[PDB]
Amino acid sequence: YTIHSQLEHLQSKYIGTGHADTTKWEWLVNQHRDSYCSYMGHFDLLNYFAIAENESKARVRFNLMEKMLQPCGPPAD
Amino acid sequence: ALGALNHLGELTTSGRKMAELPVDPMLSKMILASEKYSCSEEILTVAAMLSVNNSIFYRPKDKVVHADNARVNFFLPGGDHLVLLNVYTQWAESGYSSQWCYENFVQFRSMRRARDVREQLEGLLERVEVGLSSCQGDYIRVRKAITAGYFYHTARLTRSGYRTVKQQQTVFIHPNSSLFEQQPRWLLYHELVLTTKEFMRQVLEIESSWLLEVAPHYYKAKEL
Amino acid sequence: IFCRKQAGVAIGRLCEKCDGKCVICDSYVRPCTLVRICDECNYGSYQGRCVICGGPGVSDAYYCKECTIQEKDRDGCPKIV
Amino acid sequence: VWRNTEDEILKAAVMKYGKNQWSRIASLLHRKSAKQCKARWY
Amino acid sequence: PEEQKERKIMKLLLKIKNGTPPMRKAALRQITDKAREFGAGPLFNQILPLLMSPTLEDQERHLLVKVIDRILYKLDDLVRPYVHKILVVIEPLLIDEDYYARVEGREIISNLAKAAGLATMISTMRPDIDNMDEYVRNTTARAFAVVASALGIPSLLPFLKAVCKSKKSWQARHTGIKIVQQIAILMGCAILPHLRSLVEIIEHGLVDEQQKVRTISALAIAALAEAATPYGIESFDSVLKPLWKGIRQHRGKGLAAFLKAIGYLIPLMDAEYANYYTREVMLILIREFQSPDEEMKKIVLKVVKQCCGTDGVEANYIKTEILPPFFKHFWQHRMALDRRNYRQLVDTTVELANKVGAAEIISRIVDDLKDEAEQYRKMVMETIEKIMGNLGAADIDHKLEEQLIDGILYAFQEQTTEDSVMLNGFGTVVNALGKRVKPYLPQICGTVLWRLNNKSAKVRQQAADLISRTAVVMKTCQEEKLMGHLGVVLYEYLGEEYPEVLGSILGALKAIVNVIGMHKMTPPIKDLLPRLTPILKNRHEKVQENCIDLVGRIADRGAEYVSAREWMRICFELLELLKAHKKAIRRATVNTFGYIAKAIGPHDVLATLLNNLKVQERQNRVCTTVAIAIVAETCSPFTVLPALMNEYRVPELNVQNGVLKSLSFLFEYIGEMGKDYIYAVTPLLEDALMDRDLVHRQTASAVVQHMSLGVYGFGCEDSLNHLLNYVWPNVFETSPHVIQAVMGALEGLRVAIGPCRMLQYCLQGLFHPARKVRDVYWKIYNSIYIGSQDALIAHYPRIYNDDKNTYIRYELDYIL
Amino acid sequence: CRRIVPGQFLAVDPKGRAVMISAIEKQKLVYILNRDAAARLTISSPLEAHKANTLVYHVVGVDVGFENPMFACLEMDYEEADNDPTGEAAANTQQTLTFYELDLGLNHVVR
Amino acid sequence: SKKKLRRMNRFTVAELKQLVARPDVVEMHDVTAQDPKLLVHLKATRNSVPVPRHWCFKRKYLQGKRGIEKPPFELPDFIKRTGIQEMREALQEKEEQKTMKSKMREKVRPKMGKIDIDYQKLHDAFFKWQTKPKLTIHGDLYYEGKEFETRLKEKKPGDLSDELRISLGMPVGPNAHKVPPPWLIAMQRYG
Amino acid sequence: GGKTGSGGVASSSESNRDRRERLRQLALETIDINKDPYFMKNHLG
RNA sequence: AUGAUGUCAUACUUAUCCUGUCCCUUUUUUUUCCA
Ligand SMILES: [Mg+2]
Ligand SMILES: [Zn+2]
Ligand SMILES: [Zn+2]
Ligand SMILES: [Zn+2]
C-alpha cells in the first residue's frame, strides 16, 4: 500500500492512466488530448490536415491547441 | 493530556491531588487508576519499585549464571512490573529478610528504600483518598491501571522493528527484559533513553483495547 | 522502495558483493548503458555507494540490454533508500 | 517425539522386514534411531 | 461571532492534515481561492504554534510551508501586520544544524519578505544591529543575509553603508561586517555585480580596536575570496594592507582568521603582489612552524599548501626556506600520533613533493621508516605511497632508492597489524621502481621466504600476500632462479592446513601464473592441476574461492596439458561447490563449467548436469540450471536443446522445472540468435502453460518474456501470438511470484508483438461488472500505456458520440 | 511524441547561457551551459518546473542583460473547465503570459 | 440508498438487447456494470478478445485439471529423427540398475565418452528440417478442457474420417473420393 | 581394513535422494500388499 | 464438486540470506486523633 502511495503517485506521474472506477469521460478525453499532442508533434499529419481543410500550419495548430481544452463535450454528471 | 490540566491549563481535582502526591504524575495517574481498578496494594508496590529500580538486581560477572537464575525464578507472565510486585511480595513475605535478597540476587538497598517509599506513600494515601484494596490476583486490573497511567509510554510492532505509537521513532527492547524474547505486539515502557541504540526499560505487554478504554481523546482507534 | 526523483548526470556504483547485476532486472549479462542518479541520492556520505548493498562505490552499476530495450532506464535514481 | 506419518512408516517397515532388524528400519526413518524404533514398537 | 466561526471553518487544515488526497484537493483548492477572505490575521496565530510544535513531521512541515508560501503569494498585502512575529519565531532556523530547517525557513522567508510590505523589514531590524548581544547580532545578521536573498542587495546597500559606518557602536560595525561575510557565504557567485561595494563596507574594521570586529572582518575577507574565486584584487586591494601589518603586529585569534583570509586571497593574487605578499608572509610562517596550537597548525599548513605551492615560490626558495623548520617540527612523533595531523601533514607534504620533487623529501623522511610509534612509519609510507603513485620515481637516485627499499623491508617485517597499509606501500613502491629493482631480488625474496617459514600463521599469510603483490616485477626483472624459486616453493606449501594460509598461497600462485603463462610455468600445470583437484574439497570460503579461481584460469587457457579424465573428475567435484554459502564461489563454478565444455565436448558435462538436476534443495538445482544455460551458450544451442527437451519427459517436478528455468536463462543469454530455436521450443512452453503447477506456469512465463525480448524485430510474431493465447488466461492470479512473472511476460510481449495486439487483449475487461477483473485490466493497460503511449493513438477503437458529448475523432477521417 | 515529456518547445537565453526544454503539459526543464577550461562546452544537470494542468502555446527566452535569464511562456488551465459540468469554465479562461526566472546563484527556477 | 437507485437504473437484459445494435454480446452480469452501453459497444468491436471464462468460478484456474492422469510430452519429429531419445533411454536404464558403490566407483573412474551422436545430425535437424508447428491465430484463448473438446461446426457433408470409413464400411485414403459412403446410398434412394 | 579400488562415501545429498527413493519403494510394496485400486502416481511424481 | 477456519507437518518459490547485530551518570518531596 506504500506501493499505492507510489501508484497514485504514478497516477500523478502519468496523465492518462486509469483505475478500476475510471469513467468513460476521463478515459476518452485523455485519449483525445493525446491525439492532439501527437497531431502537433508529428510534422506530417499536420500537412495532412493543413491540406485537407484549406488552412495553413499556424491556423492548424492554433485550432488544435484551442480544442485541447474541452475536446469531448462538457463534463460528466 | 494526562488530565492534570483543563483545556486552558489550570488545575483539576485530579491535577492538584497529583502535585501534592510525592513523585511524578504518570506514576500519579497510575496510582489514581488503582482507585478505579481496585488494585490499590499492587499498584502501590509497583510505584514503590519504579521509584528506585535502577539498582535492583546485582549481576556479578563471577556468579553470572546463578545470578541470572535467582532472577529468572520470579519471571511472571505480563511484564517487569508484576515481576517487581512478586519480588517485593516474596521479600516482605520472608519478613523483610536481608539474607533473602542475598540468596536471591537482589539489592537490599533498593528493596528497603522502596518499601519505605511505599509506606510513606500509604501515609499519603489517606489524603489522596485511596481505599486500601487488593486486585484479588486479577493482574488484568493491574495492567490496566498501568495503562491508565502510562498510555503515552507505548510502542507497537512494526515489521521494521519495534516502533513508537505516536512519533513512530524506532526503539529497541532492553536485553534484560522479562519480555525481551517474548517481544510483544503492543508494548508499554517506563524508560526512553537511547544507549548504544534506542532503548526503553521496565516494559510490559498491553492491549490496544485498553487504549480506547482509557484515552479515546488522545489515542484514537484508527491509529491502532 | 524507490527514490525516483528524477535523473541526472552522476554515475552510480556497485559494491563488490553486488558486483555484476543490473539494478532492477537482476540480470548478469550484456549491459549496455551506464546508470545515473539524482543529486539528493548523490550527496554526502551517499557519494559513491552501492545502490543495492550500500557498500562502497567501486564497480559501475549498468543496465541490462533488456532494460534499455524497454526503456526502464529512463526514470532516474532508483535508489532503495 | 512421534507423528502419525512416521508411526505408519514404522508400521509398514516392521511388518515387512521383521521385528529384530532395527538398524535398517532406523535407516528408513529420517532423524530416528534404532533405540527409539524398538521402544516405540514395544 | 463571525471571527470564531471563520476560524472554525478554517480548521479544514484537518481536511488537509488527515484525509484522502481527494480531501487534500477539496480543501487545498477551496482555501487557495478563499485565502484573501479568510485572511492570515487569524491564520498566523493558529499557524505559528503548529509550525513550532515539537513533533510536526516531515510532510506536515512540507504541507504547512506549502501553505505559508502560497497563502503569502495570495495575500501579498493580507498578511501585513504579523511580520516581526513570523520573523523572530522562525529566525533560528537558517542558522541551524538542520540543513532543511535552513532550507525551509529560507524559502518561506524568501516568499514572506517577497510579497511583504517592504520598508517594514528595515524599520523592525535597524535597532537590532546596534544591540548589545552577539547572539542577537549573529541571528539578525544571518537573517539579513536571508533577506538579501529574498529581495536583493541593491535596495539595501546604503543602509548597510549606515550599519557599517556607524560611529555610535562597534557592536553594529561588527554586525554589518558579519552581514557582509554572511551574504558572501550564501549567494556566492551572485556578488560580482557588487564585488567591491561590500569591500567598501568592510574597509573600516580590520583596523578597529575591537578584536571581535577586526577578526570577523578578516574572515569576511576569507568568505568573499571564497565566493570570489580567481578574480583577484581588482576589488580586494583596497584592504590588503591592514591584513598585511596585523599579521605580524598582532598575536592570536587575529593571526588565525587573518592568516585564513590572506591564504584565501593568495590564490587570487598575482606575481608582483603574490611575490611580495608571500615572500613577506613566509617569515611569519617560519616562526609559526613551531606553533603547538591545533587550528593554528590547520590554518598555517593549508596556507603553506597554497602559498609555497604557487609558481612564485621558488623551488630553491622552499627547499632552503620552508623545509628545514617544517620537517624539523612537524616530523616529530606528535603529528602521526594525532588523528588530524596524520592526514593533513600528509596533504601538505605530498603537495610540497608535487612542488619540488622526491630526491629531497624522500631523503628527509627516509629514516622515519624506523621510528617507534608504528603509527608514524605507517604515516610516512601512507605519504610516500600517495606521492610516488601520483608522480613516478624518475629522479630517485641510487643511495636514496637503497635506503628506501630497506626501510620498506623493515616496515613489512616489523608489521604488527593486519593492514593493507604496508602491502599497498610495497606494491606501489616496486610498481614505481619498475626496472630499478633488479639487484635486491635476492634480498627481497630471502626476506619474504624466511617469513614464509615462521611459526605463527599471520606472518606466513603476510608473506604469501607480499608475493602476490610483487609477482609481476619478480618476473619482469627476469628472475629465473628466483621466480622459479617462488613457483616450486609454493608448490611445496600447497600442503598447508591453515585455511588462512592455504587461500593466500593459492592467490599467490594465481598471481604468478598470470604473469608467466602456462607453458613456461615452473611447476608445469600438468602436475599443478592434478595437485589442485584434491583441494577443491576444502569446505572453506576463502580457500575455495581462490582454488576455483585458479582452476578456472587453467581450464580456460591451459586446458590441454590435462586429460579428459582429469576434467571429468574435476566436473564431479565442482558439482558440490554449488552449495557454498558465498555467491562469488558459485558464479566462478558456473564459469568454469563453461570453460570445460569448451575444452572437452559438451555432451558428457551436460549428462552430468542433468543428474544433478535430480537433487533437491534449490540453489544447487538453480545453479546447475544456470550452468546448463552457459554450456549451451558457448557450444552452440543445437548441441544441447534436444537433450534438454527430451529430459522434459522424466515425470518429476524439480526436473521439469529445471528444464524450464534453464531455457529461461538460455534465451536471455543468447538473445537475437533465438530466431532459430523459437519454433523448437514453443510446443514445450504451451505444454507447460496448460497446467502443470503454479511454478510450471511461473517459469514458462519467464521463458516467454526473454524469448520476446530476444526476437524483437525478426518477425517471429506468430509464435508469440500463439503463446499469448496461453499466457493471458493466467491474468487472474493471486500468488505474487506467479502473477508477477505473468506481468513481466506481458511487457516483453508488448515490445515484441506490438501494442495493438495487447490493447485488443485488454479492451473488453476495462469496464467489466466485476472489480477484480476491472483492476487487473487497468493494471495492465497502465503498463501498456506508460511505455508506448504514443503508438496507441492509431490503435484506439471508434467510440460513438451520444447526445451532449462529441467522441468520434473527425480529425482522423478527413479524406484527402 | 508523447504529451507530458519535453521536446515540443525549446527556447534559449539570447546570450547563450541556458536552454529550456518544454512539453505541452506539466513539464519543462532548463540546462546551464559553461565553457570548460579548454572552452569545450559542458552541461550540468537540469532544473525543474513541473506544474500540473497547464498547456503551453509557446515558450521563449527574454533578453535580459546578464541578470538571471528568464522565459516567457504562454499558458492556459484546462483544470476548471473539466470540473464544471456546465461548460462555463470552457469559456472564461484566460491565457496567462508568464515569466519564470533563473537564479543561477541559488540554482533554481522561481515563478 | 444511492447504490439502490442506480440499481433501479440497473436496466433489464431485454432493455439492453433491444437498445443495442449488436445483440449477440449481451450476457448475464453485463447489467451490473457502471456503463453498459460502452461495455457492449466494446464487446461488439472487431478483433477484440473477451475476458477468460473463469473469473466467476470459485475453483482456481486449473484445479479442475487436478483429477485426471496425463501422458508425458511428445517431442517434435525433427528431434526424434536425430535419435536422441534412445541414447537417453539406454543411459537411464543403465544408471537405474547400477548400485551405490558402483555409482561412486564411476564417480572416481569415469566412463569417459561412453556414447556419441554426431553433429550435422543435430545441426541439420535444427537448421534443415525445422518446421512450423500448428499455431492458433489471434483471440483463441486456451481454457480448461479445451483440448478435450472434440471439434464442431463442420456442417459440411464431404467431411469424412478414415476410422469413420472403416467402422462405417467405407474406404480410407485416395478412395475416400471414389467411395460413396453408405449414407449416399439412401441419399440416392430417397434424398 | 578397507579395500582398494573404491570410491568415497556417499554425500548427504545422495544419501537423502536414495533414502527418498527407498521410501518410495517401501510405499509401492505396501500398496501392493494391500492391493489399492484408489491410487495414482501423477506425471509429477 | 473445491467453505473458511485453523497453531498441520511435508513439499515448494525468489541465481531471494551466512554478514545489515549488544548492558545507566548524579540525587532530592512535608503528615497529623494512636489505644
Ligand atoms: Mg579385503
Ligand atoms: Zn533492472
Ligand atoms: Zn534521490
Ligand atoms: Zn553492493
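What you see of chain C is 9-89, where the numbers are those given in Swiss-Prot.
The deposited model was determined using electron microscopy, 3.0 Å.
Each residue, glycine too, has its Cβ placed from N, Cα and C.
Classification of C:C46 (Zn(2+) 1 binding site) by DSSP places it in coil, neither helical nor stranded. Residues or ranges marked as Zn(2+) 1 binding site in Swiss-Prot (evidence: experimental evidence): C:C11, C:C46, C:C49, C:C85.
As annotated by Swiss-Prot, Zn(2+) 2 binding site applies to C:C23, C:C26, C:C58, C:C61. Sequence-distant contacts of C:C23 (Zn(2+) 2 binding site), defined by Cβ-Cβ distance under 8 angstroms and a gap of at least six in the same chain, are C:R57, C:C58, C:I60, C:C61, C:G62, C:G63, C:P64, C:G65, C:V66, C:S67. Under the DSSP three-state reduction, C:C23 (Zn(2+) 2 binding site) is assigned to coil, being neither helix nor strand.
Cβ neighbour count for C:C33 (Zn(2+) 3 binding site): 20 (other Cβ atoms within 10 Å of its Cβ, all protein chains included). Taken from Swiss-Prot, the feature Zn(2+) 3 binding site applies to C:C30, C:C33, C:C72, C:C75.
The mutagenesis experiment C:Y36 to E, S or A is recorded by Swiss-Prot, whose note states: Alters the structure of the presumed branchpoint (BP) adenosine binding pocket within the splicing factor SF3B complex which may lead to decreased binding affinity and thus affect pre-mRNA splicing. Just so you know, the Cβ of C:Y36 (mutagenesis position) picks up 17 other Cβ atoms within 10 Å once every protein chain is counted.
The mutagenesis experiment C:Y36 to C is recorded by Swiss-Prot, whose note states: No apparent effect on cell growth, localization of SF3B1 protein or formation of nuclear speckles. Alters the structure of the presumed branchpoint (BP) adenosine binding pocket within the splicing factor SF3B complex which may lead to decreased binding affinity and thus affect pre-mRNA splicing.
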Please report the three-state DSSP label of C:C11 (Zn(2+) 1 binding site). coil
Nonlocal neighbours by CB distance (under 8 Å) for C:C85 (Zn(2+) 1 binding site), same chain, sequence gap 6 or more: C:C11, C:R12, C:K13, C:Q14, C:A15, C:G16, C:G20, C:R44, C:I45, C:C46, C:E48, C:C49, C:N50
Rank the binding-site residues C:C46, C:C49 by the number of other Cβ atoms within 10 Å of each Cβ and report the first-ranked residue. C:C49
With the Cβ atom as the reference point and anything under 6 Å counting, tell me which of the binding-site residues (C:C11, C:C26, C:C30, C:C33, C:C75) are near ligand 2. C:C30, C:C33, C:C75
Check the Cα-Cα distances from C:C26 (Zn(2+) 2 binding site) to the recorded positions C:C33, C:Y36, C:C72 and tell me which is shortest. C:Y36
Select the most exposed residue of C:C26, C:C58, where exposure means the fewest other Cβ atoms within 10 Å, treating these as the binding-site residues. C:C26
Quick one: give me the count of other CB atoms within 10 A of the CB of C:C75 (Zn(2+) 3 binding site). 21
For C:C33 (Zn(2+) 3 binding site), name the DSSP secondary structure in the helix/strand/coil scheme. coil
Starting from the Cβ centroid of C:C30, C:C33, C:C72, C:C75, which together make up the recorded Zn(2+) 3 site, report each further residue of the same chain whose Cβ lies within 8 Å of that point, ordered by sequence. C:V31, C:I32, C:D34, C:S35, C:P39, C:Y71, C:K73, C:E74, C:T76, C:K80, C:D81
What are the non-local neighbours of C:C30 (Zn(2+) 3 binding site), defined as same-chain residues 6+ apart in sequence with CB under 8 A from its CB? C:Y36, C:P39, C:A69, C:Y70, C:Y71, C:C72, C:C75
Among C:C11, C:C61, which are binding-site residues, the residue with the most C-beta atoms within 10 angstroms of its C-beta: C:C11
Which chain neighbours of the Zn(2+) 1 site, leaving out C:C11, C:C46, C:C49, C:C85, have a Cβ atom within 8 Å of the mean position of the site's Cβ atoms? C:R12, C:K13, C:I45, C:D47, C:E48, C:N50, C:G84, C:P86, C:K87, C:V89
For the binding-site residues C:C11, C:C26, C:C46, C:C49, C:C85, which sit with their CB under 6 angstroms from an atom of ligand 3? C:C11, C:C46, C:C49, C:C85
Compute the mean position of the Cβ atoms of C:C23, C:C26, C:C58, C:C61, which form the recorded Zn(2+) 2 site, and then list in sequence order the other residues of that chain whose Cβ is within 8 Å of it. C:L22, C:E24, C:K25, C:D27, C:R57, C:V59, C:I60, C:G62, C:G63, C:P64
